[PDB]
Amino acid sequence: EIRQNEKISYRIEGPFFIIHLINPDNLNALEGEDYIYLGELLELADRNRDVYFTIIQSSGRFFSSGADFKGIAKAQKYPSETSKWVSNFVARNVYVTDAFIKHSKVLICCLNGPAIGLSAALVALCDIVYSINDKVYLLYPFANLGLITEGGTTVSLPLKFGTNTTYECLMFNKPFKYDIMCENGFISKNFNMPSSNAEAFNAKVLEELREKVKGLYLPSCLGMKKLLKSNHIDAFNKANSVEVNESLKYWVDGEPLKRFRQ
Amino acid sequence: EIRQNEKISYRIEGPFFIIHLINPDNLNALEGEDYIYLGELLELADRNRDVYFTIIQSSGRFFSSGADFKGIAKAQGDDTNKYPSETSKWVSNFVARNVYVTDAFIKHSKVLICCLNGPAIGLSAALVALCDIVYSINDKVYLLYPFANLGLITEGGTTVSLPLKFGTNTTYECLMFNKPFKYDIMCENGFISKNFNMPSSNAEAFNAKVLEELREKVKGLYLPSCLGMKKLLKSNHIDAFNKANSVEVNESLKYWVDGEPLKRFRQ
Amino acid sequence: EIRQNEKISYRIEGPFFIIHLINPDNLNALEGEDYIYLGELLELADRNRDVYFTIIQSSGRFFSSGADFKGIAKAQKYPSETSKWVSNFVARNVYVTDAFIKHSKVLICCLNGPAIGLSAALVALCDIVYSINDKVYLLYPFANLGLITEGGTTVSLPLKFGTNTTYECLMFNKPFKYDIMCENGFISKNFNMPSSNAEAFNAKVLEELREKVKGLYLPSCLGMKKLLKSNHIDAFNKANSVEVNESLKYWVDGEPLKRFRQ
Amino acid sequence: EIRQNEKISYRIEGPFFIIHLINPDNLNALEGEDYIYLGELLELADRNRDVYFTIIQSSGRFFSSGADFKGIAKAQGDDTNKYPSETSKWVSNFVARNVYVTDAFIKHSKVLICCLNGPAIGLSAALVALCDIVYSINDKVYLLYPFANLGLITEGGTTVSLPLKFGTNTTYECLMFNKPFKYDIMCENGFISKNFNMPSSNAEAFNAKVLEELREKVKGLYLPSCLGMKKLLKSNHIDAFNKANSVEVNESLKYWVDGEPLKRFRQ
Amino acid sequence: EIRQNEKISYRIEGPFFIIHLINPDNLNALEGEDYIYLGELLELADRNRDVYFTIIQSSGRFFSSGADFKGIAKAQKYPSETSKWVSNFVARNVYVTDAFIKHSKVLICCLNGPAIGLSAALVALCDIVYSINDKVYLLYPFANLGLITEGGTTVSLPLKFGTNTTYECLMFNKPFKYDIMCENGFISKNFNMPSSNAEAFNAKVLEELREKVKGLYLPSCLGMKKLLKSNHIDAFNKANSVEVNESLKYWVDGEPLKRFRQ
Amino acid sequence: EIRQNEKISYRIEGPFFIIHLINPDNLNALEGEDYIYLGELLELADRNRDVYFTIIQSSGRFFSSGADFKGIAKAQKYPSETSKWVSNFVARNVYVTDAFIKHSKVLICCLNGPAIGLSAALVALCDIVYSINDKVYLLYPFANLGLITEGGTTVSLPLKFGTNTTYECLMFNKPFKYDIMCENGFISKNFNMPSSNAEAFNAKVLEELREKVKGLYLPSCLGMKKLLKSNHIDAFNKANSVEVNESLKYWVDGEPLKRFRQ
Ligand SMILES: CCCCCCCC(=O)SCCNC(=O)CCNC(=O)[C@H](O)C(C)(C)COP(=O)(O)OP(=O)(O)OC[C@H]1O[C@@H](n2cnc3c(N)ncnc32)[C@H](O)[C@@H]1OP(=O)(O)O
Ligand SMILES: CCCCCCCC(=O)SCCNC(=O)CCNC(=O)[C@H](O)C(C)(C)COP(=O)(O)OP(=O)(O)OC[C@H]1O[C@@H](n2cnc3c(N)ncnc32)[C@H](O)[C@@H]1OP(=O)(O)O
Ligand SMILES: CCCCCCCC(=O)SCCNC(=O)CCNC(=O)[C@H](O)C(C)(C)COP(=O)(O)OP(=O)(O)OC[C@H]1O[C@@H](n2cnc3c(N)ncnc32)[C@H](O)[C@@H]1OP(=O)(O)O
Ligand SMILES: CCCCCCCC(=O)SCCNC(=O)CCNC(=O)[C@H](O)C(C)(C)COP(=O)(O)OP(=O)(O)OC[C@H]1O[C@@H](n2cnc3c(N)ncnc32)[C@H](O)[C@@H]1OP(=O)(O)O
């Protein structure tokens, strides 16, 4: 049981809890409350004993263009700038990043197009990623926005792409392109479908997943994930706290607001 | 430069940045915005190159009775809505404040000294346990962490600080059964570095006397060494504190959302 | 549901799962299968959603004199000495130590008299310890038996008694006496009752516990323990594996067997 | 000095301690006592001051098909009892063997080289992933960890070794869906240091050719440097491996005791 | 302010602190005091608030052939062999490795040819590496010199090249060649220029860097690096201390000196 | 085999390797080369298979007053201040601290009077400490000398005395007195003998040790220590490297030299 959100839906099909970003006209840009909603859906999936896999799917040509700048401008009532940003940015980010970090079900991202910023951080926290075609990329534009690492990217990017690649991309605001994703095994399967039909891609992933789970003992999947998660859980939780608190001086100084308004 | 707050003041005297909780009629109970203010003051002290020591002092017979329950009830009565869910409300009201103020203490680079003029409770007691040095007014001080009785869990880094400073077995006895860490336990674990043995009716005299002794003790010291040493000492547990901060604040949410603390905060 | 064991019983009273060592004529010395049984009882308590506290109580004048030497002599069928000790010692020790380390309920030991060896290791893994009187002590006689640290004592003893004290006691086979236990806050309450009535002591602890839990929100107790456990869980699990494997060369060399037979 | 085992032999040639799995008709499937024997051989090599490299070689078209299911069925049919409970049985049969052999690999101080003459499966594949260097016979080798299909979880340190050597996302795809780590994935992650590109019908020629190249490569090296370097490299993940060993072996128990793997091991 | 060194110069251009190894006739082999000098330059760059990037460039056909053996022979006054090597090797290595490990500016290496030994260790500690052409390699000849890992290679090589590749190269004294560097993303861009003009390569890298920093908020770069560094800082500091002390027995035994003399 | 040193002797008696500081007229103040010598003696004891305990004893009324200031003034040939202090301070500290941290034999300190500075740091690295009488203290005067923590005190002091006590003593240059030592179990036994006869104290400790080892299986002592050491070995090695490098800016700035001259 949870409120409805017009930008994000979910459903359950057998052992699969499927979350769908459904706002393609705005490239599935997300506001603060939408990130919170996403975290609440993960927590709902996590409490359902019939769910073994949580699948995140999107719509249109982008997975998500990241945080909604119009919503950010609306957040610019509180005794100080610090208090405002603690409520609007710190809170949201620590909550949703935490929901991904601790999630006990196998978390699969269907990457139907590019992801940017905090949405791309969340993709990097998923356990398995499938791409629609070779035009997908991840962009973390923090240096261009006057921000720093978010959503656990301090840990996930070096871990999944290597340290030297991560510095080149983050320091100079360059994308992690399809080729770098394939070379680091970030994408487990490219479906090579046209960008004009995310829907067909999403259905095809689900169809393959129904085939792949046949005969598996699903509690083994969760048992294995529980052990695998313990390799970096501490580093992720440490990073979440420091990222969110260290970002405050950037917001309070004002640079991101200037730049979020080109 | 910072706004004023009627419940907390500060001043600078030489190398000392002094923070004073000044609401003794309410036992220096603090609302969310006051915890935030406290974190902002630490960050202000941390940026001031003339400050080597940040001293936290209070007033009256309590250091602080903890989070203000009236303010907590305000975050439940509406007051428009103005939140799409209970989760969203508690993320903004509890998660955010706690993660911010705990972090300000954990990372503080100046020597952080607590003048314990009476008991401390809850999140305020957690902050006392994050200070580097603690002086007590007399042997009637105690720390109480009443999480089990409020339907909550560890806050303000107590997951790490209590076992570290009081031992694990003592921590379980106190936290599981809502029992205070009393003066004798504090002294036996070296938590209190000096008991001034003054009457509880004059926090003001105690506070002045601590400052007077501190002015004497710093004479002849090379103060950048103090900071250099703290910078190394902090690295022993910094990772564990930062990890605990994130986890404590997120794991509390289900307790707030379930509603138990609100029932219990009501008497 | 579990088999019966004549040396160890259990019962449930409200939120308390009570385990009772009931072989005072043999000072509650335990064989390998009894340590395993103890681990199985912990795991049973851990799965019961009505249990919040697991209380371990004993009988007579000793809590437990440790591993039963007669049973050890019986273990002296297997292709090698290594294989024998892997089955008899390694297996038992890793299993029972693990059951204590991961236990999610609040674990309380009623110390009715001295504990020795592996039984004393288990006492040091409990969250809270109450003593009957000031004659209790813990002895870890590994240096005298030709063995090394067991039951997580590599971590628990320095953690609960300090490093320098631990070296003095372990290197020279000296007890951790009541005074050192009180000074390190290892014992949370001394009941100051006569050693001739463990039964009255055990009942009195339970009576105080029923009083102390009134008004508490018990899920908070478990929530707090779950966070507290994460401080050292990794070090305990690492120690368990190394202790058990490093002990093998001592058993295979034969020294403990000579000495276990004075 | 050690007993003989008809399924595994060893010999020493100069600085090389060579272990050979010699039961190709059964795809070098191993029973519990064989895993133990393998650990004993590692410990023997580790104590020999003339040995600098421990080389593991196999026979036939498979490196090893993993744990022998017939032997597993023996540990279920009785065979007197002779165990007070299912838990006690599995502690002795599974827990004990796994924790011992995994530990022998994790702590081994000599350079550990695997000659991969064909596929490896299960616990045997876990041991391959614990070796320092791996050479393949041809591009048809693969590693399979079929835990999800057997109703089990990670074994032999794979909790740590697979994400470390293949990356996290690749590891989840393979483990969650019971898919092999194929040659191409092995090459792309640098898991295989050299592919010899020889036919699968002659493991013997492959094994000899690896040894021949190794005799050439060690010429002129100061061999104590190899060991000194390994001693430092091992410290990067030694704690994580030891922690994982204990947890893997204990967490598997509920899967054995519940019975699922026995049903599934039966076809 | 710092003394001059004829083998290494530096200059500052805008946000770039540029260090130039300028002894191509000796393949930029470095003596102990030159490594120390290099550490001092990093520490100077680190204290300059206008510097955001520290760029290390070399000359000729080699980046650096490593420690100068003629200088080593000079070091073979002190009460013991141990005391001599503590002063000559331990001290310098622990200092320069530490300067690279803690450096807070973005550290970029312009790899104009091969690097060997301690110089190659320093290349592996840089955040970003650009290569002149596909003939560059790194060689860590410790096994052939009778030494062990240096300059944090205990951590940096498995981290950046993987553990199995690291064992093959280190155990058998084999280079990490261009192909292995590209496959692990160690090199972020190959400029594909001729080895006869390091100068042109160096100028071209600086030109591209000036282009890539345009529009970026440079304090974000440093903020991000400060978080990224925390992933492995503890392991690097631990390794530094252990590498330098464990190498002593190799120097004192004398093997490296015999071998440094062929 | 090792050279002789007039300020420090050693001998072997059965399983005991006994190191004796023998310069009471100068309160056993030690120069750099004497610290190095002390490290070499530990490494000699560590390589001797008949040694199970390494015992450090001193003479006169002080254990050691710390680093010899006259020797420090001599050290104030080198291209820079940095290079000088790297050779004189960094090198020696990193070497001797490492020798104590890694030592595999049981390390016992006979505290015949106060210890100061780096010598007191070494006392805090010993496994077991016995005091002559209740007038012993440890003083770490770093704040008064314009230095920072040394000899692993960053880790050993909070570990053995607690964090709040450590801040009070270090920040304000106050001694850890006998009472604080006894309350934290730092001292395992006070012999309560007069300060005018260190020799009798030293002989009495050895006599009690010969009595306490009787019947023990000494390889168990070492086996246990090897496991106990792993609890904090990484933190000690990390601290060693950081302490020695971070102290440099204090020496180079000059403050300690001014203050070492009163
Ligand atoms: C509390 C949470 C804290 C948040 C942490 C902050 C960090 C982040 O999440 S990063 C978000 C920063 N966003 C960016 O940097 C913008 C980059 N995204 C882009 O899409 C690029 O502009 C670009 C060039 C790739 C898009 O090209 P293009 O496909 O032409 O986009 P466009 O056609 O304009 O998109 C369609 C519509 O979606 C809207 N839209 C797209 N992205 C966003 C966004 N991030 N925010 C708001 N609206 C957006 C457009 O305004 C446009 O509206 P309309 O149809 O009315 O013109
Ligand atoms: C964003 C932040 C999230 C943090 C979440 C939770 C963390 C916490 O801080 S937990 C702390 C919650 N507080 C408590 O459990 C205890 C608070 N209440 C108490 O009064 C003291 O504990 C107690 C009982 C020891 C005081 O004893 P006593 O000396 O008798 O004082 P008492 O007479 O009760 O109070 C004196 C006056 O101060 C007021 N006051 C004292 N503490 C508080 C408080 N915490 N909130 C509101 N008012 C308070 C009283 O209401 C009373 O006012 P009035 O004169 O109008 O009656
Ligand atoms: C698979 C698991 C691996 C096990 C890990 C191994 C490490 C350990 O657990 S340590 C166990 C080692 N045990 C010891 O060192 C023995 C020390 N225990 C003692 O009780 C001491 O002998 C001592 C002096 C304190 C007891 O004094 P006391 O009270 O006079 O004992 P006592 O009167 O003989 O005890 C009563 C009976 O219990 C029996 N008993 C007591 N302890 C044990 C024991 N550990 N094993 C077997 N039987 C025992 C006695 O044989 C005696 O039998 P009876 O009544 O027929 O004479
Ligand atoms: C204490 C230890 C605890 C460890 C617990 C679990 C960890 C594990 O090791 S899991 C591994 C379990 N094994 C498996 O899942 C796969 C084993 N079975 C297989 O045959 C191979 O995987 C497979 C299917 C790829 C082989 O393909 P293929 O080339 O067709 O060989 P196949 O014809 O099946 O077998 C050849 C012969 O060797 C025998 N054999 C092969 N592997 C095994 C085995 N693991 N156990 C018993 N017999 C085996 C076959 O029974 C067959 O004998 P026969 O001539 O009498 O029919």
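All chain F residue numbers match Swiss-Prot; in order, they span 4-79, 85-270.
Backbone N, Cα and C define each Cβ position, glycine as well.
Record features, source Swiss-Prot:
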type: BINDING; residues: F:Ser68, F:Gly69, F:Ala70, F:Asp71, F:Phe72, F:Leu126; note: substrate binding site
type: MUTAGEN; residues: F:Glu158 to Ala; note: Loss of activity
type: ACT_SITE; residues: F:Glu158; note: active site, proton donor/acceptor
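Here the features listed in Swiss-Prot are painted onto the structure.
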residue: F:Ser68; record: substrate binding site; DSSP (3 states): coil
residue: F:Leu126; record: substrate binding site; DSSP (3 states): helix
residue: F:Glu158; record: mutagenesis position; DSSP (3 states): coil
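For F:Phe72 (substrate binding site) paired with F:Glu158 (mutagenesis position), the C-alpha to C-alpha distance reads 16 Å. Here the CA atom of F:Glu158 (mutagenesis position) lies 15 Å from the CA atom of F:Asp71 (substrate binding site). Here the Cα atom of F:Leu126 (substrate binding site) is found 6 Å from that of F:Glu158 (mutagenesis position). Straight-line distance linking the Cα atoms of F:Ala70 (substrate binding site) and F:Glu158 (mutagenesis position), rounded to a whole number, equals 12 Å. Looking only at other Cβ atoms within 10 Å, the busiest spot among the recorded positions F:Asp71, F:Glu158 turns out to be F:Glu158.
No coordinates are deposited for the 5 residues that fall between F:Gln79 and F:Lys85. The C-alpha atoms bordering this gap are 11 Å apart. Counting only the Cα atoms, the space from F:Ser68 (substrate binding site) to F:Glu158 (mutagenesis position) is about 15 angstrom. For chain D, the nearby binding-site residues by a Cβ gap under 8 A number none, drawn from F:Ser68, F:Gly69, F:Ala70, F:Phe72, F:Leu126. Between the CA atoms of F:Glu158 (mutagenesis position) and F:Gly69 (substrate binding site) there is a gap of 12 Å, rounded to the nearest whole number.
Of the chain residues outside the substrate site list F:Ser68, F:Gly69, F:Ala70, F:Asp71, F:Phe72, F:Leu126, F:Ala32, F:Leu33, F:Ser67, F:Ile75, F:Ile124, F:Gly125, F:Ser127 have their Cβ within 8 Å of the site's Cβ mean position. Residues within less than 8 Å, Cβ to Cβ, of F:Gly69 (substrate binding site) and separated from it by at least 6 positions along the same chain comprise F:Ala32, F:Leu33, F:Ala123, F:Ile124, F:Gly125, F:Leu126, F:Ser127, F:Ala128.
Each of the binding-site residues F:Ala70, F:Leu126 was scored by the number of other CB atoms within 10 A of its CB, and the lowest score belongs to F:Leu126. In this entry, F:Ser68, F:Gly69, F:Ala70, F:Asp71, F:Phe72, F:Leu126 make up the residues listed for substrate, with the farthest two CA atoms of the set 12 Å from each other. When each of the binding-site residues F:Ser68, F:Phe72 is scored by how many other Cβ atoms sit within 10 Å of its Cβ, F:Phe72 comes out lowest.
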